[PDB]
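S.K.: I have a structure I would like to understand better, so I am pasting it below and will then ask my questions one at a time.
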Amino acid sequence: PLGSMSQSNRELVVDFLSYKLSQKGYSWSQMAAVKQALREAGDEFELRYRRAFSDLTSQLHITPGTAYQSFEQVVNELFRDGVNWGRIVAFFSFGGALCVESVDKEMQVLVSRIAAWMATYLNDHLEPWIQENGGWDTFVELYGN
Amino acid sequence: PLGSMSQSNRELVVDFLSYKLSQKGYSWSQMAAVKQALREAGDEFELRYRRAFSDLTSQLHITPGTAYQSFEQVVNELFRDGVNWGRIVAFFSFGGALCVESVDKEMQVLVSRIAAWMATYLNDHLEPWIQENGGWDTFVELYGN
Amino acid sequence: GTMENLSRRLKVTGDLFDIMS
Amino acid sequence: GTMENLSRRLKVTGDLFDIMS
């Protein structure tokens, strides 16, 4: 599934030090600053979401046969009338909640499929907007802490 | 360069989902369990450490030209008279603190060097002991959750 | 319709998020 | 020395950690 190849002792080191740097708010690369920013926006998104509503894993009714159609319908409507960074955060948090719900219901197989669907949507339908709007560094400028 | 936008977006997806599953407690890989147990053992180690002494990051006066020799000396005395899981945890926390101290004092170059020095020491002088004592799985059983 | 409603809740939360930045 | 004291603090905190497991 996710990260099935990062099994070396060297990766254990890399992972521990990455955790410690970002835990104290430090980034070691432009990519790292994007990941930290994205993780934080998702947390803050989900806390905003679950207060106004229910937690967004609670509402989902997915199966392997319907997961894809459910994912595409929600995402198509999310961006139907335009893109912005907030909606992209919502998009990541939605994928995340699909994955969490899937593992919670013993459909772990869907995690890697959801990851692909998100990557595919990102690269074919969001990435031009991301490029015309300052790239991920601009997202870090606006949402980084 | 060709393909890097696409690749970066795939890494964001993987990173966000992984953050989100482990956030909700789900260990999906084998090394995912080890990493999670190591991150938490690091956190506990430093909480005790700073509760008894100063901050682990303040105890170190390090420069790029001098960082290697200092790191190898501290680690060699730490394991000079034996290995155990707690000292292995101390070894990760030390490296973590070195990296934090380095970024804070504007020597970001040292971070990926320290990771290499740690991985080399881990693979040459700790991995035999680890194999004799149940592997990382035994560690997860002792320090996870 | 379940998905349309979830789409609406995601879209409005994302927009409030975008506005607060 | 300077680093002898550091590794002593690391060694003793790790040993306490190891006992409590």
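In order, the residues displayed for chain D correspond to 107-127 in Swiss-Prot numbering, which applies throughout.
If you check the header, you will see the structure was determined by X-ray crystallography, 2.4 Å.
The backbone N, Cα and C atoms fix where each Cβ goes, and this holds for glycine too.
When I checked Swiss-Prot for this same protein, it listed these features:
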- D:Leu112 to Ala: Weakly decreases interaction with MUHV-4 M11, greatly decreases interaction with BCL2L1 isoform Bcl-X(L) (MUTAGEN)
- D:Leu116 to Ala: Decreases interaction with BCL2L1 isoform Bcl-X(L) (MUTAGEN)
- D:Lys117 to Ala: Weakly decreases interaction with MUHV-4 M11, greatly decreases interaction with BCL2L1 isoform Bcl-X(L) (MUTAGEN)
- D:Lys117 to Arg: Does not affect ubiquitination by the DCX(AMBRA1) complex (MUTAGEN)
- D:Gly120 to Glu: Decreases interaction with MUHV-4 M11, disrupts interaction with BCL2L1 isoform Bcl-X(L) (MUTAGEN)
- D:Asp121 to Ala: No effect on interaction with MUHV-4 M11, disrupts interaction with BCL2L1 isoform Bcl-X(L) (MUTAGEN)
- D:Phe123 to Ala: Weakly decreases interaction with MUHV-4 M11, disrupts interaction with BCL2 and decreases interaction with BCL2L1 isoform Bcl-X(L). Reduces interaction with BCL2L10 (MUTAGEN)
S.K.: According to DSSP, which kind of secondary structure is D:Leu112 (mutagenesis position) found in, if we only use helix, strand and coil?
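M.R.: DSSP call for D:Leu112 (mutagenesis position): helix.
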S.K.: To the nearest whole angstrom, state the Cα distance for the pair D:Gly120 (mutagenesis position) and D:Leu112 (mutagenesis position).
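M.R.: Cα-Cα distance, D:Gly120 (mutagenesis position) to D:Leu112 (mutagenesis position): 12 Å.
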S.K.: I'd like the number of other C-beta atoms within 10 A of the C-beta of D:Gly120 (mutagenesis position), please.
M.R.: 26
S.K.: Please identify which of D:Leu112, D:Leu116 has the densest Cβ environment, defined as other Cβ atoms within 10 Å, among these mutagenesis positions.
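M.R.: Counting Cβ neighbours within 10 Å, the top one is D:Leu116.
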S.K.: If I take the alpha carbons of D:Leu116 (mutagenesis position) and D:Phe123 (mutagenesis position), what is the distance between them in whole Å?
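M.R.: About 10 Å separate the Cα atoms of these two residues.
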S.K.: Can you see whether DSSP assigns D:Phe123 (mutagenesis position) to helix, strand or coil?
M.R.: helix
S.K.: Count the other Cβ atoms sitting within 10 Å of the Cβ of D:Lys117 (mutagenesis position), across every protein chain shown.
M.R.: 20
S.K.: What's the CA-CA gap between D:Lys117 (mutagenesis position) and D:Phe123 (mutagenesis position) in angstrom, rounded?
M.R.: 10
